[PDB]
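Trainee: For reference, the structure I am asking about is given below.
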Amino acid sequence: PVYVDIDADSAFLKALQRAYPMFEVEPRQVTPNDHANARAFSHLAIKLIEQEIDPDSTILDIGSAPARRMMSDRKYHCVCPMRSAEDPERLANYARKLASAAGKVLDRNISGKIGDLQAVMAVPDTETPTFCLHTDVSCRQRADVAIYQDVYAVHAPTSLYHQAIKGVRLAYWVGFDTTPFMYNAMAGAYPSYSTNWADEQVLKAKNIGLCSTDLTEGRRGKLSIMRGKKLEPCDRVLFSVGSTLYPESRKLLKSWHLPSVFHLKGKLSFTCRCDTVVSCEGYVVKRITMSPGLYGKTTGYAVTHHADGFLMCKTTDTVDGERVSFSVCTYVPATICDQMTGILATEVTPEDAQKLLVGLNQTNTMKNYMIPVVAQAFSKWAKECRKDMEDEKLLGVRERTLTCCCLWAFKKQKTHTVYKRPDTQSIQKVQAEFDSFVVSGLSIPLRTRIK
Amino acid sequence: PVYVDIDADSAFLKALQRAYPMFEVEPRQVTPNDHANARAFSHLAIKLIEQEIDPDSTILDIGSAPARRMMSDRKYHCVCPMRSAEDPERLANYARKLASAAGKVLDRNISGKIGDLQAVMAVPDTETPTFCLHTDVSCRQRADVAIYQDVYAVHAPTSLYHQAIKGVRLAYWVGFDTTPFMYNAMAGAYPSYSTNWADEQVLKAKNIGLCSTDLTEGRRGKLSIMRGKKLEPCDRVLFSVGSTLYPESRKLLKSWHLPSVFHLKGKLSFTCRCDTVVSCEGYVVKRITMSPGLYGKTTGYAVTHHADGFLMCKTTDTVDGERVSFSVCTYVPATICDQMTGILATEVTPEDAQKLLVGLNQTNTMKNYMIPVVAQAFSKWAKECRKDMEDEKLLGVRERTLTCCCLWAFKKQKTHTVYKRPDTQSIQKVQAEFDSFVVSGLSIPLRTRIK
Amino acid sequence: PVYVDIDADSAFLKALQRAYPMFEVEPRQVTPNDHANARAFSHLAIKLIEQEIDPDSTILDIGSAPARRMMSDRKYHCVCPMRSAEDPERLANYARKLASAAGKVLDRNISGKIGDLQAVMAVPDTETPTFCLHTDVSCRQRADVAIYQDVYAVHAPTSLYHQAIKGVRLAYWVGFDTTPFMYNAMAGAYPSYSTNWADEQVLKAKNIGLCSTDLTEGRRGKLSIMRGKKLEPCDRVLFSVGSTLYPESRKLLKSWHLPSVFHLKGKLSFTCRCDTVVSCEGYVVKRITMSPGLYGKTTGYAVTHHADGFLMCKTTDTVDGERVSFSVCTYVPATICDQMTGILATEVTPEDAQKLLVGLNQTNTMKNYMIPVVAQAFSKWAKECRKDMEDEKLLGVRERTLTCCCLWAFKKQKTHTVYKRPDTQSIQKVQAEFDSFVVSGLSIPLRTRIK
Ligand SMILES: C[n+]1cn([C@@H]2O[C@H](COP(=O)(O)OP(=O)(O)OP(=O)(O)O)[C@@H](O)[C@H]2O)c2nc(N)[nH]c(=O)c21
Ligand SMILES: C[n+]1cn([C@@H]2O[C@H](COP(=O)(O)OP(=O)(O)OP(=O)(O)O)[C@@H](O)[C@H]2O)c2nc(N)[nH]c(=O)c21
Ligand SMILES: C[n+]1cn([C@@H]2O[C@H](COP(=O)(O)OP(=O)(O)OP(=O)(O)O)[C@@H](O)[C@H]2O)c2nc(N)[nH]c(=O)c21
Ligand SMILES: Nc1ncnc2c1ncn2[C@@H]1O[C@H](CSCC[C@H](N)C(=O)O)[C@@H](O)[C@H]1O
Ligand SMILES: Nc1ncnc2c1ncn2[C@@H]1O[C@H](CSCC[C@H](N)C(=O)O)[C@@H](O)[C@H]1O
Ligand SMILES: Nc1ncnc2c1ncn2[C@@H]1O[C@H](CSCC[C@H](N)C(=O)O)[C@@H](O)[C@H]1O
Ligand SMILES: [Mg+2]
Ligand SMILES: [Mg+2]
Ligand SMILES: [Mg+2]
Ligand SMILES: [Mg+2]
Ligand SMILES: [Mg+2]
Ligand SMILES: [Mg+2]
Ligand SMILES: [Zn+2]
Ligand SMILES: [Zn+2]
Ligand SMILES: [Zn+2]
């Protein structure tokens, strides 16, 4: 019996039960959290990871929040480099909770944990069994398992290699699905988790999930010094989970979209296998095994299975008054996708598609703020399919036109919707051979306060 | 079991229960208060804050109403600078209640409270454990927790820094949502709390919630000495909560719209994290942690999650006979917003939208005095969406026109409505690095009366 | 259990129960009073005031009717200057009732009351504990509470200052709502209380609540010596409550529309807070706290919260044969206002609006004699809204036209209806800084009769 802080009548309960059939999920609502579903998924994921691994194993918790591991019988070594502004609060919460359980919880090594915390406070660079202030690449604690829970600030191959050279043979990554960033979308939603993310350039849009614009009265102006003739995704994105905001980097996010098999070639060499073991409406748990030596061959292909529909479409919005178009991604429940199979046989207008989608949403199966764009997406998709049926080609042929050179062109059709239906797979060519991994943050007053 | 002075059949009861799932909310109506909902929310909020914090903590109550902390087992130090015209009544009520419970309540430190009150009356500058006549920046009582309950007259960063340099590590702010003032609206409503606020310039309007106009026949006159060619929001706004009026300053209101993480850089430096822990139909409880030292990096982005729809729209009204347009904001129940998803797929006239909204309101889900403006808003929003669909742009392009200089302009489209649907987030760029905080009010007759 | 002399089936019972939730209101009809609702409200108001205040307090009763305080256990000092023509009757009734309970009621100080009455009859200037013949500004009895029950003949700031310099710190005012006289209406109704008031100039109208006209054939005559080219509200108004008539002065009526906070600056200075604690369909109880010393700042704004709709509209009537137009105010039940929200989305003729209002009135929710003008009002309001929608302006602009001078006029639109919907607030700028308060009525044989 695992108790999750979500509403009893919530429809995410069924999705969580299907995602974790080996547990008895029961709702025990105690707080009005606006990101309750994400926390519930993380809780169930760490429970599953603990179930899978050997009790005698020692687990590195990279980018840890130590207050969450303090009621765990497992042997966690929490790596806390204090690199984020929210970290001091987490460390203070850990210290307060340890003090509150100092002589009242017996078999959770609370005395050992407070001793290690005081030792790290005394000598910053000491490596205690349960705590340290180092990073993933500077910690010296050898272990058998590594866990990354909502860690997006590390390059995946470098961190994984640095764990592997320390004897780590199993790694676990819990996070948001990295597929929408492999498609290079400008903005997007994980609607089941009340999560909206956007490129920094489109934060002033009007109709995406995460934006804020102003009311204006029109001008042929807004002159600027930046010749922004092109609107393309840049590295910095903003995540909003419920109401908490997190900046992310696209390279770091995409690094965690690892292939099925890859090779880390350093002073030591490792053959690694990445596998998505849990997938619930945009939240995934990935298992990475690492074995010394080079074995087999790598194709460099990462595959995402779509239990629910995944949409990326073009949207026309108004950013700071200026009308632009950019790609927006979302997830659509598989029941909604199945109920639109017959409608998309014909060309449908976005208004008719929206009306049908609202009909299928009756309570609501999917969030309504994403219904318009989805409708638009579907409409475009339907039209494009007709185009393909209308302009049928010949087998074994590919029409090419010369351009007065030893080089030839052809026509690229317009594609305004990528629609991965339920039971399909996205396949992306990514790097699979990594060989270049060669590429003191606590203050005295915080030290005094922790004591 | 927490008892709230609201009607048993009130629909706000379900909203309060959802906002506070950790309590058993029971209606016990004893007075015909016209701002009963706001008082009920404040009561439940202080109960939640008391639940969260350690009993041995000492709590600064900034801008306190000491009569409300008098039946509390917690250790409150009430800071009462007596800068409001409603403060003498509150102090007299506190003294009268203390006298009425001097020898009837045993375990609430009533004797201590009367002793401290008499001590401050004797020597005004004395700093007693439970009472003082200083301000937030002149009080000397060190504490661990600070509470701001309906305090809008202080600059947030300066006050928080002055608490932090006194050892305060946790602060709580209970008050009306600051999002409508981040959008620079001229007038607005919190309809669930019977609250209407307006800029001082539009108090003579006709159809906003808080206004009063006269009956006129129409003249080509009203000549004035002030060249008012622009109608823009000014600093002073008027709040009417039920029937009690409060003047507010826009800058002080907006200062409390703090980012997720920020830095206070003074003689001491603090890394602070602001989090909205309670959000109920326009009334919020925010939790601010403060930790010494500078950690991490700040983006300067403040995020509001919209459980219910938030609307800002253009309204045409008559102020002192003169027809003008200004922005008006409001909150719309999420069920109403969901029920209008299908209708807003096409362009709808404001009259048809109003009739539909009246239909969905049957008892009433939302206040009727806001239905017209909301209807108008929806209509405009629908229209604008279609325009965006009609004038579709190209990906990665941004049309710009030169003006015989090293500058290029473009066309800014129409925005008469900002509609944040349920499960979306507003994101605003605000200051996150604060480093300039360097920027005796009791008379003898009141001293004699208090004794 | 409070018993009210009203009909058991009266619909005012529910309104009174909502206005006084702290009491059990039971109808005990004993007389066919035509102003039974007003008397019932006054009875419940004095009960609530008595409940609120400390039993050991001494209560000034300004402009008292001593027969009503005579079965009161509280310590009332009745101030009876005998300036009204209905006062000798009240004094005789008081003496008769005292005699009738001289040796039959033991614990109501009847012997003391008759002793004080005989003392004042002997020496008119003596200040006895329970009775005096002075005014509010000439009484010398110091007290802690003052009560004004249906007192409209005194300037509010001067009377309140004279009470405050006598140690009075709490004052209560029970009376008809002063909002209709802040809007400067010519005639009006409190229909729940069967009350109609009119300006003296329109007493000869035809279709207002309080008027009487004659039957005429119609002539091009009625010459007069007064160039009455203007019809404006003058000071004198006539109230008819049921069938009892009372002349009132507009200045004295409006003086009691006090701001939320104000300052009395005389030889002593007081900071006063006015708050409306009871509001029932036009009858209000206001609480005024007074504290010595000047504190805070005053805005000068008085706010009225509308639980029911408030209408002021232009009506065309026939006064003494001459067709004129003037403003008429009234209250509309909130259920009627809510049921007309959808209808007022479009332009509706007064006849269709009247038929709809008669339909919603089925027993009757509102008085029928007020339905026509209300209908007309709604119609005009609807039309005006359309105009505001039709003539949409630009944000941040205000069109002004020069007149060959350093002055610029503009166009003032028509306003034929002020409609304060339920859950709105009227805000009026009134005086809040008062500093100029510097601005023997019993005969020998009434004395002999009283003995
Ligand atoms: C550290 N972190 C956490 N999340 C997600 O946001 C949710 C809350 O993230 P949180 O760090 O605010 O949890 P907190 O310590 O405040 O404790 P709680 O409020 O009781 O939950 C988590 O469930 C994650 O799914 C995160 N999401 C992104 N994109 N980036 C991050 O760094 C990140
Ligand atoms: C001090 N203050 C209180 N409020 C809100 O108005 C409501 C009443 O505010 P109040 O100060 O009038 O309460 P009072 O002391 O009269 O006791 P009560 O009548 O029994 O409640 C509160 O619930 C607040 O939500 C306030 N609202 C604004 N905008 N500004 C303020 O300063 C302010
Ligand atoms: C003194 N006075 C009383 N009223 C209202 O008129 C009603 C009756 O006023 P009343 O003075 O005629 O009561 P009376 O002494 O005759 O005893 P009763 O007939 O049993 O009630 C009261 O309920 C008041 O609401 C009053 N109304 C106005 N406008 N002016 C006044 O001076 C005034
Ligand atoms: N290079 C690095 N090596 C190890 N940890 C790092 C790191 N860069 C950032 N981090 C840490 O990663 C953390 C992400 S916040 C993590 C919260 C916690 N893991 C949870 O499950 O809720 C930050 O606290 C930051 O300190
Ligand atoms: N600079 C300042 N420092 C501390 N308090 C201040 C202040 N400026 C104004 N105040 C106080 O803030 C109060 C707001 S009224 C507060 C009422 C009370 N907190 C409640 O919960 O109902 C006023 O009484 C005023 O005295
Ligand atoms: N200046 C003044 N000071 C005190 N009382 C005054 C006054 N001017 C008029 N009054 C008194 O106010 C009274 C209004 S009739 C009041 C009736 C009584 N208060 C009731 O509740 O029914 C008159 O009797 C008149 O004598
Ligand atoms: Mg959150
Ligand atoms: Mg497998
Ligand atoms: Mg109020
Ligand atoms: Mg949080
Ligand atoms: Mg009568
Ligand atoms: Mg109040
Ligand atoms: Zn380590
Ligand atoms: Zn202090
Ligand atoms: Zn007297």
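Chain C is numbered as in Swiss-Prot; shown residues: 3-364, 376-452, 458-469, in order.
Going by what the header records, the deposited coordinates were determined by electron microscopy, 2.7 Å.
Backbone N, Cα and C define each Cβ position, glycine as well.
Okay, so Swiss-Prot annotates it like this:
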- C:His37: active site, for mRNA-capping enzyme nsP1 activity (ACT_SITE)
- C:28-259: domain 'Alphavirus-like MT' (DOMAIN)
- C:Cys417 to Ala: Loss of palmitoylation (MUTAGEN)
- C:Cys419 to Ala: Loss of palmitoylation (MUTAGEN)
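Can you tell me where each of these features sits in the structure?
Mentor: In the three-state DSSP reading, C:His37 (active site, for mRNA-capping enzyme nsP1 activity) counts as coil. Non-local contacts of C:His37 (active site, for mRNA-capping enzyme nsP1 activity) by the CB criterion (under 8 A, 6+ apart in sequence, same chain) comprise C:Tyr195, C:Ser196, C:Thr197, C:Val243, C:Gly244, C:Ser245, C:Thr246.
Listed in sequence order, the same-chain residues six or more apart from C:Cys417 (mutagenesis position) with CB atoms under 8 A from its CB number zero; the list is none.
A coil conformation is recorded for C:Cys419 (mutagenesis position) in the three-state DSSP classification, outside any helix or strand. Around C:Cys419 (mutagenesis position), no same-chain residue at least 6 positions away in sequence has a Cβ under 8 Å from its Cβ.
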